[PDB]
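What follows is a single structure, written as structure tokens, with notes after it.
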Amino acid sequence: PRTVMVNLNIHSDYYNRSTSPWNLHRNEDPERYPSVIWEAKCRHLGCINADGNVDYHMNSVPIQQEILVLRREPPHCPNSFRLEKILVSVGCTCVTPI
Amino acid sequence: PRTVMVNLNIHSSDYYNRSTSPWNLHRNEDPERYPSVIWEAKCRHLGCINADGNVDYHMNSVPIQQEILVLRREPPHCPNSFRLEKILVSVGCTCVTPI
Ligand SMILES: Cc1n[nH]c(C)c1-c1ccc(NC(=O)[C@@H](NC(=O)c2ccnn2C(C)C)C(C2CC2)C2CC2)cc1
């Protein structure tokens, strides 16, 4: 029960040179703001070494960020939302295994 | 300039450490902003950690930047009313080949 008013009028190629490079995947949800979210997906299980080979002794892992979205509530009523918490992959890094 | 109503009642730990491009979180607090607390990544090194545990400058640690929205109180100090703002946030670091 904590309601506020929001004006929705608003204010690299690392993915490619990274030893843990990634692609983006589109998710669209018309009941959600933002409706389109791009999620990072690691290209490889391992990490690319200085020869351009995959080395599976290291791991590409996605960096997951807690992020909020607006969900329409009650549904289809266009002016009114609840804040939701989701986990989104924003990129990949290379970790030494445990 | 569409205005909407929002209910603010809401719905792998150690990468920062095991990464060849490791990083720390900096807390930035702004009481005029929701969320007021944002944790930003900063790369520990300009280079990347190699298999021996040393900084190797043949490669670069770079921040992963994500465009994110925050709520700014408008008019200021009025606690229940906001405009959406766009900012750039570092979420972590990756290791890139230079050119
Ligand atoms: C479009 C797209 N592609 N890939 C991603 C990820 C996204 C993509 C998806 C969603 C969003 N959401 C936000 O920006 C929300 N902001 C946060 O969640 C936020 C702000 C500060 N700190 N945070 C985190 C760190 C807690 C925002 C709500 C949607 C209006 C603000 C109100 C609370 C931003 C990009």
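Chain B uses Swiss-Prot numbers throughout; the residues present, in order, are 42-52, 63-150.
Just so you know, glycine gets a Cβ as well, placed from its N, Cα and C.
One mutagenesis experiment named in Swiss-Prot is B:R69 to A, and its note says Impairs binding to IL17RA and IL17RC. A sphere of 10 angstroms centred on the C-beta of B:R69 (mutagenesis position) encloses 18 other C-beta atoms.
For the mutagenesis experiment B:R78 to V, the note given by Swiss-Prot reads: Decreases the affinity for IL17RA by 5-fold. In the three-state DSSP reading, B:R78 (mutagenesis position) counts as strand.
Look at B:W90 (mutagenesis position): DSSP puts it in a strand. One entry in Swiss-Prot concerns the mutagenesis experiment B:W90 to V. Its note says: Has no effect on the affinity for IL17RA.
Under DSSP, B:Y108 (mutagenesis position) is assigned to coil, being neither helix nor strand in the three-state scheme. Counting every protein chain shown, the Cβ of B:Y108 (mutagenesis position) has 12 other Cβ atoms within 10 Å. Looking at Swiss-Prot, the entry for mutagenesis of B:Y108 to I says: Decreases the affinity for IL17RA.
Quoted from Swiss-Prot, the note on mutagenesis experiment B:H109 to S is: Decreases the affinity for IL17RA. On its own chain, B:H109 (mutagenesis position) has B:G98, B:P149 as residues at least 6 apart in sequence with a Cβ closer than 8 Å to its own Cβ.
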Near-A candidates in B:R78, B:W90, B:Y108, the mutagenesis positions, by Cβ under 8 Å: none
Rounded Cα separation (Å) that holds between B:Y108 (mutagenesis position) and B:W90 (mutagenesis position): 27
Those residues of the chain, 6+ apart, with a Cβ under 8 Å from that of B:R78 (mutagenesis position): B:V88, B:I89, B:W90
